[PDB]
Amino acid sequence: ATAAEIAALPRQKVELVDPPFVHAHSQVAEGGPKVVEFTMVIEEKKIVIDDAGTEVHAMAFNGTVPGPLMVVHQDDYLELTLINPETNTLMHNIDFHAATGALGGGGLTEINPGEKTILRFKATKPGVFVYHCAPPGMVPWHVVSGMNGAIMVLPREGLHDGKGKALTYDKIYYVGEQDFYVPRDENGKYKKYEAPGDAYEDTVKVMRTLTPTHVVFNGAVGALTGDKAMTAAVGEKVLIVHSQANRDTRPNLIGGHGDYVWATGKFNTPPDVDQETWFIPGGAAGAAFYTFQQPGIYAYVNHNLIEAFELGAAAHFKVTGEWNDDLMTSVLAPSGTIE
Amino acid sequence: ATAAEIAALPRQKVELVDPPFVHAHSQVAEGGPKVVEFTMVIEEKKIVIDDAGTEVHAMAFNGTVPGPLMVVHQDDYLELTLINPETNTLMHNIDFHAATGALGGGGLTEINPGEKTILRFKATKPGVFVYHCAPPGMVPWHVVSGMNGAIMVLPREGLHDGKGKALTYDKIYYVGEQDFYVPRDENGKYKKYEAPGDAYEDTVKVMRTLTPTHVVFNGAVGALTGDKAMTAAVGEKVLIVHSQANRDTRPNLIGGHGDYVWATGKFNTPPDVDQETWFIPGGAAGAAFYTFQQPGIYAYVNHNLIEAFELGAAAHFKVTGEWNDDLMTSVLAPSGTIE
Amino acid sequence: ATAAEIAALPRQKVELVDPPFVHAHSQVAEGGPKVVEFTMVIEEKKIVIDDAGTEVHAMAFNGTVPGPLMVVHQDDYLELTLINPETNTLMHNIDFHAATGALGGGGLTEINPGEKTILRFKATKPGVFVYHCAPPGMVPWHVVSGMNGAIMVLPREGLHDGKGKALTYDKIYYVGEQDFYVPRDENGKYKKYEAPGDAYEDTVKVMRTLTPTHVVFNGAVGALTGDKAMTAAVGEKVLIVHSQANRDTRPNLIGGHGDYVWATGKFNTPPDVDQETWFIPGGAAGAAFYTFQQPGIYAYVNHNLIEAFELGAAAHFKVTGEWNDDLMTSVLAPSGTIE
Ligand SMILES: [Cu+2]
Ligand SMILES: [Cu+2]
Ligand SMILES: [Cu+2]
Ligand SMILES: [Cu+2]
Ligand SMILES: [Cu+2]
Ligand SMILES: [Cu+2]
Ligand SMILES: [Zn+2]
Ligand SMILES: [Zn+2]
Ligand SMILES: [Zn+2]
Ligand SMILES: [Zn+2]
């Protein structure tokens, strides 16, 4: 399309929401291509990632870890206004894996504190894609400090299974998984720092061991458990988007399954079906579709159980509805062996 | 189905066998749905995992690591009687990834020493699935102490390739891969303990490094080599089921291939073909079908060769038959360069 | 085929070239099956892998790491002459994952310094496959010392996508990824050794931590950057073959995509499409096809960004051509917020 043609397309401004929720959108595209505008501010701030008060200097899109999920349709143009407040201390940029050219846009969006930039790119391929900060010479550091998220480019006709059957979800959740590398002092205790830059040297050496100290969903151990559990009802169809910008993960819905799973996260690649545990390589986003059939609590985890239960990669789903004894029943409840 | 309908289905009691062998079963389902009954006892016992006398306090279904493979057909009901002897010391339960609801059955099967329980669930999805113990607050510990196995839910019509062609195996083997985390003393030697509970604190810290000390098949280094090598003959069709309840693995048949591989382990997902090395994420089971064409010894390994040859993840296949020179021949045997 | 029939097939001698380039070949097979002859010499030599002068005693096919890529067509016979000079110190052999029998040929090609051997095998399955040294009792050590490469067995009719559409590449590059495990002294500095054998004991203990000190493409940090960047032009179709003989990797073309990706590396398995980051398990080779649409520099990396930017797994692509503003444009260049 020409500049004039693009300038004549209808525009739509979207207000982003904090994960795990997603901004309002329609699954089937309404009309022709549009220019969808999003705005994000970068915040460098301290966040507490566990119940022991462990602090990390996060670098976060819209102040959250992960950054928010953006949704557009294939062939729409995504126009992002990115702002780096004058009160931040580092240069930042953004690389969209969904985009084509200039290192995903990273080479055209380098902004120092006090600057802003506006990038537009055509969303040519459908699927869920990772986006993350990637400043020359400090790439992994900004990423493992939480500066990453994902976007979803829906086919204009919505989701379909491998044989054209339409798949409409009632709810959608976005789980961003993050590997953190927190330095410890000679006593085995987590160190604290004044400014982000003061934690750099120590962080890099932990990073080089390739072993994270924490692996969490939505920015903190237990961030998605208890009262903050994701919800659904028996019969509801749910789409769970999962991203990991730096490290492999293996999602699994304990008590459930992945009915249709785009493990590679790309919609033109037929989904795998009936999955127990799927795999998402570091630097990618994946999506799983599931229809709940039983009520109760479900654990959604990274299935390397040490990472899930010892490092923090575990979330909950609280589902309401009626129990189906055909699917599963306790014939004899736990009881003493009668001698 | 209603309670009355399920109670009227024919019942079949199965006697489980120790891995790598599998209990007798038919590939094609005989008649209508049945209730298949299995019984497992939990044993907490010390096992020796290498040739240096390294001991670990195992927690094992039917006394083996991995637990035995259970086979049913899609839509059959699996009814398990699980027994925790009064002489054990910990609470245990079971979570079937093949099941739907109550954390895979884990929430309905918590039993203390001296108790038993009976769980029934409908095997609605075909494929190989992991099952493992998962007691609240001690999940990874029971799993990496060997309390896991797999089940296979065969399509009622048996296995088929991606285009409907039937695939009948002559033999089937089950290889359970286990990551162990054994604590070492200030001298670098493996520590020993009196009771399972006494090794907990030390084990957890090794677990947190995410680096296993041993990665073995069938419970011990060399468990499936030498005289205990799995066997086959040229022309025979073999199905190899492989599971890893906690950590990624990458199976490879050295000298052979994976003709048809359900790397995700789910039969409704077409298999990948002609594989050299396939990948099974932690928390999943996979299956590979191969027809031997050459006799001799084959090495079946986790292809991170350090894990295979240094940590223990290597097994053997001894195949009988006639050599095929068309497929491979030594034109000039190793010999001195004639100067 | 019989011995006489094979002896009557036309023969073709190929001169191998150093990676990342590939020897001349035709994508579509010309005529009937042939016997393709290749010759490789093994060199045990010291190579420098980073800019800090870190030395490693490499074991390399034709003196390079990775060894060169060999290309044949399905059903061709590959006949390799392998030479171990009298000046080397260790026994070596070769295992082709593309071959069937005798541990990939490893059991028929064990040669001491001063010996040579000639092996022939039929290339029955199409796809890219790993090949590596694997001497009994020292398998992982020869592999992580760089003694591995890959071969490509093209379908006789050339590459096709999932629905029969032909895929012809203008250029092909071979990126061999290598995990190195270099021992450090009590001061944290990399140790040096006189002979390969003198570094063995120390290397094995680093290997057991399963954590590499370097992860590089084409044998050294920055080997494929700057003036040695791989090249292409907008509109050109490029095939990138990637192998890792021992450890998982997750390739990603920053700024681009994997239009068609055979992540398992086997051509009879339909490719995944529109990939951002793909996964290649250790012990396998994969291939990605991409048509450049934007000029500029692209980074081709292992997307665990710590491994890419801290350990060395990063290469460059320099692409010429005209910028496409429809695909991406800087609407507002980085500029100060006007207060
Ligand atoms: Cu940043
Ligand atoms: Cu990226
Ligand atoms: Cu248990
Ligand atoms: Cu599980
Ligand atoms: Cu060698
Ligand atoms: Cu191999
Ligand atoms: Zn696949
Ligand atoms: Zn008693
Ligand atoms: Zn001589
Ligand atoms: Zn101001």
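Indices start at 1 and increase along the chain as displayed.
According to its header, this structure was worked out by X-ray crystallography, 1.8 Å.
Cβ from N, Cα, C; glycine included.
Features reported for this protein in Swiss-Prot:
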BINDING   B:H92, B:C133, B:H142, B:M147  Cu cation 1 binding site
BINDING   B:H97, B:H132, B:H303  Cu cation 2 binding site
MUTAGEN   B:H132 to K (Swiss-Prot position 171)  Loses nitrite-reducing activity
MUTAGEN   B:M147 to E (Swiss-Prot position 186)  Contains only a type II copper atom and fails to catalyze the reduction of nitrite
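Here the features listed in Swiss-Prot are painted onto the structure.
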residue	record	CB count, 10 Å
B:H92	Cu cation 1 binding site	24
B:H97	Cu cation 2 binding site	30
B:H132	mutagenesis position	29
B:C133	Cu cation 1 binding site	29
B:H142	Cu cation 1 binding site	22
B:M147	mutagenesis position	29
B:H303	Cu cation 2 binding site	28
Cross-chain proximity of recorded positions to C (CB under 8 Å), evaluated over B:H92, B:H132, B:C133, B:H142, B:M147, B:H303: B:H303
Listed in sequence order, residues not in B:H92, B:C133, B:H142, B:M147 with Cβ within 8 Å of the centre of the Cu cation 1 site Cβ atoms: B:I42, B:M59, B:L90, B:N93, B:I94, B:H132, B:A134, B:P135, B:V143, B:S145, B:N148
Sites among the binding-site residues B:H92, B:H97, B:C133, B:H142 close to chain A [C-beta, under 8 Å]: B:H97
B:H97, B:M147, B:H303 screened against B:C133 (Cu cation 1 binding site), Cα within 10 Å - retained recorded positions: B:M147
Cα-to-Cα gap, B:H97 (Cu cation 2 binding site) vs B:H132 (mutagenesis position), nearest whole Å: 8
Mapped DSSP class for B:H92 (Cu cation 1 binding site), helix or strand or coil: strand
Cα separation, B:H142 (Cu cation 1 binding site) to B:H303 (Cu cation 2 binding site) (Å, whole number): 26
Listed recorded positions with Cβ under 6 Å from ligand 3, out of B:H132, B:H142, B:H303: B:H142
Alpha-carbon distance [B:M147 (mutagenesis position); B:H132 (mutagenesis position)] in Å: 6
Secondary-structure category, per DSSP, in which B:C133 (Cu cation 1 binding site) falls: coil
